[PDB]
Amino acid sequence: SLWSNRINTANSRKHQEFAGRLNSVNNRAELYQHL
Amino acid sequence: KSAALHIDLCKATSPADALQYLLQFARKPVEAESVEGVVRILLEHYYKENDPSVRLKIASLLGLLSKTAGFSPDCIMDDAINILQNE
Amino acid sequence: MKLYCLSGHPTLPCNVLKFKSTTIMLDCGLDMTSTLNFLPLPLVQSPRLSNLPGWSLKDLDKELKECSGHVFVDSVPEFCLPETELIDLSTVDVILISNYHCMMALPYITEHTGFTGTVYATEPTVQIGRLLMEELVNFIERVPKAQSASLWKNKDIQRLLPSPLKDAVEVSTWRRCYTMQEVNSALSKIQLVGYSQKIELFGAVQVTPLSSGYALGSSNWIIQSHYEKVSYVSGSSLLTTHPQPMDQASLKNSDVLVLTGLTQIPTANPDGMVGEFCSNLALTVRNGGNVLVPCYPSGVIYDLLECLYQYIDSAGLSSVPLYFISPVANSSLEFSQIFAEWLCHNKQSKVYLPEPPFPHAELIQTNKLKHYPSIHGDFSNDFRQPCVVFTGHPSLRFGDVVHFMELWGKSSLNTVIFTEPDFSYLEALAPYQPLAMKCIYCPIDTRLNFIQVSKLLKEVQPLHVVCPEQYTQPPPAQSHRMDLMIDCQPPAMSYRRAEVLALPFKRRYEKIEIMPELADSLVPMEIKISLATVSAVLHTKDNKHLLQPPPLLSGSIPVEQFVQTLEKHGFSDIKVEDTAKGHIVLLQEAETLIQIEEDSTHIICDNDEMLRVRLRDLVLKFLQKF
Amino acid sequence: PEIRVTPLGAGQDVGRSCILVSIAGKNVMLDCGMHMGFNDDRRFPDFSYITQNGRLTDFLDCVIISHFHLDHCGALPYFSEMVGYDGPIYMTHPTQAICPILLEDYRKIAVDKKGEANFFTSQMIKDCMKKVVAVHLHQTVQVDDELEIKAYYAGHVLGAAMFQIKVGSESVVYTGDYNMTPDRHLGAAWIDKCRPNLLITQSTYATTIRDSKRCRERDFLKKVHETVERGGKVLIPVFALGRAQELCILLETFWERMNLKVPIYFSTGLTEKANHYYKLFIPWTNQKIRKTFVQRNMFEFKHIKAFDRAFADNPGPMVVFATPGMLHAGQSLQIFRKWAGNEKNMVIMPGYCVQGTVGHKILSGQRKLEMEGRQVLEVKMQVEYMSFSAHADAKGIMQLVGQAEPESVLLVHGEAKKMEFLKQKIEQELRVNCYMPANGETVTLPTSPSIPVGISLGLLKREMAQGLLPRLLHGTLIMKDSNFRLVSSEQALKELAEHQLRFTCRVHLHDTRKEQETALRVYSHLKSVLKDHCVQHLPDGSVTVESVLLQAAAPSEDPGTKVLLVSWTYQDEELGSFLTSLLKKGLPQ
Ligand SMILES: [Zn+2]
Ligand SMILES: [Zn+2]
């Protein structure tokens, strides 16, 4: 499980997600929604 | 010279002074007939010497001497292969 | 771990370090001061030098010439090479060039010594070094002189000669100037590297050049093997120079800091000496005299040219011409101009709006600076008498400076101003001593002084420091200045010429990479801290180690716990024998036995094979591998 | 452990290049271009995708600009100043020098030739330039503690660079735009064997090689001579900083034969600035110029004109070089709209004309247009789309991919019809994955980062001391003090609970024979079939291979059958196990 602990350590220290990626569907997002 | 080089290498300090003397000796050429005695002395001091740089310089010098004129090096390859095995 | 130092000259080092699996050459360097023992090469055969009286000894006479007591050699100047025979240069894998000053002697190493490795340097360094070898070969081969002088090199003859000729060392190793074919061949074996560029050498070590701030393309090198780092600090400057300042930060965490290229004449402040040089030439020009400034075509000439451009306008000397005579003059000016991105933030900001970085383009535009390739061309038509001339080699042994010294040397009005400190201005001036010319020594060395290097050392904190032995003692001229020393908390070991230093930086724990496939099968434990066991196959490629997927044990098993816990874990009919400092347990099935020693255990089987594996596994309940 | 790439611009189009890369939690912007042809609200990339109404500096730690073209750096001032990104922006020195003037020219166009209600100003352009950090060629800068980027040579324009983005073992290479065939003033692109996890390449030209260099120059000059033979004028537009220099020098050398001046209608200030920038950045140019600039200055053009006058002059052989390229707006459209003729109004397009009106229809007849008071042309009127843009073709793209040797490839800055063909070619030829992301599509890849570990020198040397010629490496890894340090068992003991476990079993031998048979004959059972066991000879008589000893004592000390001590450890368990097995009952009388 040596590949488990280091991967968990790396993933634990990460940064905020993009809003579009959170709102994406099928890994694709509509751009310029206001138009 | 043979005896002069022998006594100079004996009296010189092992790490640096012997290296400097070998450096000086390598420049000047050696007559073909006298090659056997000087390489024998160099081999003896190679056995005595513990420093790696001095032994490296002795190897380089006694390889240089084998290119001197029509000297026949077939008499100095058994000791050479021996010290190579022991190195 | 090792360091072969092939040159005793401090500012022209040649060091090879047999560190890890590669032997890296740090700089080449060419001790040009040997030329001062020879008679100068004039552009036109002078009557004074030709008719010099030969020196007398009991024996020869035509080889040596005497001028005002000093004894010289009537032969082509020769250059003291680094020690090439100490270490077979065929084994050298890489050469790192820091400065164009240290770039010389490279043709010797690359051509004559059977070197088949690689050379790494920055592009301005390569171009300016090319210019320097161009002008050196041009000067030497312009009016060739024979090499008839060989008797004075004899060991028993050199002792009786006077001091400048007697104290010369490694005289038998001196060589004449390399030909231009060798220069072109050598520069073809070069790889251009930018600052902070990580160059991998056979997957073993990584070298990066770091800006030193001393010259255009000047670089310090750091060699590292991912655990042990060796920093090479060549000529560097922390002043307000044109190149981007020293990258001092990258030198931190250095096991060994080999330190060369420190300033000569440490007592001199370069700004004050620049001011003194300008004032002296202004005074000479105002009285109608000429000024001669022996200098390299691309070194400190630019800085003093800028200061002169600023000074003449206030001094009211715009009328006088500024001549710059060298075969590589226009090439020097153009190369200085185009390397704008190799400058500091103040001067590289001139690339945003359209403007050349250096101001001597304005000197040319207003026809203040006039550069020529030689004396015989348009210079002899445009020559005006109250002038200032930058030309020739600073050694005063070849180039147009010889002609100008022979021309203007008879009058007290003219002056010669020395700005390069690498040549003893009394010794370079020796073949012309009975002149009436006003000789001024105001060297301009922007390199690190001992206060600056002390501050840098305290900032960086290297574990061990390597420097020439000249810096571990005060200079002989002073001999009492403890401030002109390298003071370190470690003793700061030193070297002389042809000395081999066994560095103590030998360390274990080389890096290795483990792939996810094997890391999946590796599981850790707990001890007293985490620990695991690895059994795998080692794959090495290009000195990079990879762990591919295909005695000791530790724990807490005291005699009490041994007797109690595993008493009835599956077997029966077990007796305990009252042995000292432990207990002996054996079973009656086939006299199978278990014996424990202090902090140790082992299992005995007697005519039984099937139960032995389970016997071992029972003890492995709480036995790790720490 | 994933690399997530979301091109929200130039996904399946050319223009508005802006690619987001999340590699190890480090979110980098790969370009900040703008689109040409779009009137409003689509010129700039969609920055609402990055959690609008918030601070972009928190999300992005690095912004990279490939070169100074507007489809790669045009939206930079709007992005930075307006949306509030105060982080670093990386771009090469010529890119830094030439970027603000292009923005100033487009700002002039927007405030004069169009509306400027939602555009930026010169002061706001200068504000953006403050955050810029110049990066030299192959300068491995450390933008963050673990994130580092390296600029390579692209050869598209002066200062164009391919930016590697290496963090840990994971690395991403973004080529922006590039040309593998050197120009008359720019070299060829080069990149070492980076072998990254992903390689993002432009694909504006997935077509075959464009008939070398000499043939294209010959055809272009032949067309120029044909147009001017009948006294017609030529109206080639160009951005005045890219292929303008090559066309200028080529046409000047062609005019060395007849020696009639040619008007360069890019602004005299802009022409002087271009010459100065090209002479200050000689290292970025070709070795052709790098070696011959001292001998002569090729940029000192002997033919030039200022502006409006000779355009409305008599129908002569004058060839105009319009200041704005792509025929989207400006002097180019102003001249083109007022020009017509069989030999005259020769319109040669070196650029691509991605979506701009008028220019884009090179593949069409160029006689239809869409404008008020539109004009018509004739067949002799040049509408030739000469392939003079500094873009790598399909052969160049395959060459670059084979040179870098990436784990995966991604395509941007091209057309979908060309990019699908290029993807098919890459997958069928090099057996390497390729991707086809659209604008706003998120492409995610898995990573396999190796574990950085330190192995002791002694164990490493002993690895090949006995494993040089069937081998194995056994050791213990100590994850102590939050670092991984692989060592042998002895150094594991030395680190810091010791309790050794061994096997030294005394199997009651079934063989009942003489003392000599029991002691001096049994112990020679190693060399029968067993392997991977070291050999050391001793006169006395014993088998000492690692933790193995068999000559124990007298043959029968215990009052029973013969007793002999068999000893082994877990690494050499095979020999001891086989010996104990065949000594329990396998040696009968
Ligand atoms: Zn583009
Ligand atoms: Zn482009």
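Just so it is clear, chain C uses Swiss-Prot numbers, and the residues here are 1-59, 64-532, 535-556, 583-658, in order.
Any Cβ shown, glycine's included, is placed from N, Cα and C.
Over in Swiss-Prot, the protein carries these features:
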{"type": "BINDING", "residues": "C:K2, C:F19, C:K510, C:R511", "note": "1D-myo-inositol hexakisphosphate binding site"}
{"type": "MUTAGEN", "residues": "C:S283 to M", "note": "Abolished interaction with BRAT1"}
{"type": "MUTAGEN", "residues": "C:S283 to R", "note": "Decreased interaction with INTS11 and BRAT1"}
{"type": "MUTAGEN", "residues": "C:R644 to E", "note": "Abolished interaction with INTS11"}
Among C:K2, C:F19, C:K510, C:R511, listed as contacts of 1D-myo-inositol hexakisphosphate, what is the widest Cα spread in Å, to the nearest whole number?
13
Which of the recorded positions C:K2, C:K510, C:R644 have a Cβ lying under 8 Å from any Cβ of chain D?
C:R644
Shell list (1D-myo-inositol hexakisphosphate; ref centroid = CB of C:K2, C:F19, C:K510, C:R511; cutoff 8 A):
C:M1, C:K20, C:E232, C:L507, C:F509
Should C:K2 (1D-myo-inositol hexakisphosphate binding site) be counted as helix, strand, or coil on the basis of DSSP?
strand
What residue among the recorded positions C:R511, C:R644 has the most other CB atoms lying within 10 A of its CB?
C:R644
Determine the most Cβ-crowded residue among the recorded positions C:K2, C:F19, C:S283, using a 10 Å radius around each Cβ and all protein chains in the structure.
C:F19
In sequence order, what residues of the same chain, 6+ apart, have a Cβ less than 8 Å from the Cβ of C:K510 (1D-myo-inositol hexakisphosphate binding site)?
C:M1
Cα distance, C:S283 (mutagenesis position) to C:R511 (1D-myo-inositol hexakisphosphate binding site), nearest Å?
56
What does the structure give for the C-alpha distance between C:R644 (mutagenesis position) and C:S283 (mutagenesis position)? Integer Å is fine.
98
Look up C:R511 (1D-myo-inositol hexakisphosphate binding site) in the DSSP assignment and report helix, strand or coil.
coil
For C:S283 (mutagenesis position), the three-state class that DSSP assigns:
helix
How many whole Å apart are the CA atoms of C:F19 (1D-myo-inositol hexakisphosphate binding site) and C:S283 (mutagenesis position)?
50
Looking only at C-alpha atoms, tell me how far C:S283 (mutagenesis position) is from C:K2 (1D-myo-inositol hexakisphosphate binding site), rounded to the nearest Å.
49
Secondary-structure category, per DSSP, in which C:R644 (mutagenesis position) falls:
helix
